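Visitor: Would you mind keeping the following structure in view while I ask a few things?
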Amino acid sequence: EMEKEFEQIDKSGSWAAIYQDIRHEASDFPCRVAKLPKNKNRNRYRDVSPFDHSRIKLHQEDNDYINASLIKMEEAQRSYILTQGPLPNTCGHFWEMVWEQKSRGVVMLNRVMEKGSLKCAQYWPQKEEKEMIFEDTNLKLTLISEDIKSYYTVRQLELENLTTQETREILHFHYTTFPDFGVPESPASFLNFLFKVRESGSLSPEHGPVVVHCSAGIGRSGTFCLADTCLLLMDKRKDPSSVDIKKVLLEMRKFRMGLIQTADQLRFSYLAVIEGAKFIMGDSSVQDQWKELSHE
Ligand code: VO4
């Protein structure tokens, strides 16, 4: 059981060890395409690649490569695309993927600048009146409205296939307050954010997979996906205890390497799942407690 194991690991001070065990046991698959020299400038990090078997392919004729993975959670029956923060030359590719995968939501779990560096290209419009055109992929992107809260912002974007003049509404969920070092302020603000994403519909099976990223698309993206899937699972079974966080994580690492980057992120994941489980099991009021504790 989850809380039991949590305290025991806390008491034994062995998160570093537990996490390192997950690292040792994690799947290792080839990333041949990511590593082709022609794709060198499509990767933000040398050490962060999509496996060949689970990578998302652009329907481009030219070069179908983007650093992005399909995490397909069979039992939970939810899918996620995890990707790196777009680069100045892959913003086009990014929206092409969003378009071709029929995604409804984009969860961004980083700020454009962190620790004094540029973690991500400015890949969406910041003002209604300056829409963005992506020439390489023939897509138009327009800011329709935005709802700024204390520690996250939700934007409504319109994505137009210039080739066919067909258009969609994309929801952009931007978590801005994950700390530079350490883990978010509390479970509460993080869970409050996840639940906003869930309520948007962006996770429904009727849409393509939600697109989730931070800078590398593994650490904070891992935490978000792991928590969502774990809660989803205990919701489906209404049995908090059959859910093995570490086992779920290893299952996700079959699809993308390095999900969850620090032992502290792992401990935070437990925290968020344990806390979020309160809501899952019939306690509706807990979600209102997170909204207030998040200070949005
Ligand atoms: O940009 V991330 O994979 O280190 O949280």
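Here chain A follows Swiss-Prot, giving residues 2-297 in order.
Header says: X-ray crystallography, 2.2 Å.
The backbone N, Cα and C atoms fix where each Cβ goes, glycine too.
Heads up, here are the entries from Swiss-Prot:
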type	residues	note
MUTAGEN	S50 to A or D	No phosphorylation
MUTAGEN	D181 to A	Substrate-trapping mutant
BINDING	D181, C215, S216, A217, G218, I219, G220, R221, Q262	substrate binding site
MUTAGEN	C215 to S	Catalytically inactive mutant; abolishes sulfhydration
ACT_SITE	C215	active site, phosphocysteine intermediate
Visitor: Restricting to the same chain and to sequence separations of six or more, state which residues have a Cβ under 8 Å from that of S50 (mutagenesis position).
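Guide: Counting only residues 6 or more apart in sequence, the Cβ neighbours of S50 (mutagenesis position) under 8 Å are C32, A35, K36, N44, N68, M258.
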Visitor: Out of these binding-site residues, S216, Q262, which one has the fewest other C-beta atoms within 10 Å of its own C-beta?
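Guide: Candidates: the binding-site residues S216, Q262. Fewest Cβ atoms within 10 Å: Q262.
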Visitor: Could you give the maximum C-alpha to C-alpha distance in Å for the residues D181, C215, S216, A217, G218, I219, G220, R221, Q262 that bind substrate per the record?
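Guide: In whole numbers, the farthest two Cα atoms are 15 Å apart.
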Visitor: Cα-Cα, whole number of Å: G218 (substrate binding site) versus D181 (mutagenesis position)?
Guide: 15
Visitor: Are there any residues at least 6 positions away along the chain from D181 (mutagenesis position) with a Cβ closer than 8 Å to its Cβ? List them or say none.
Guide: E115, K116
Visitor: If you count other CB atoms within 10 A of each CB, which of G218, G220 wins among these binding-site residues?
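Guide: Answer returned by the neighbour count: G218.
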Visitor: Output: those recorded positions from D181, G220, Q262 whose CB lies less than 6 Å from an atom of ligand 1, in sequence order; none if no residue fits.
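Guide: Once distances to ligand 1 are taken from each Cβ, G220, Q262 fall under 6 Å.
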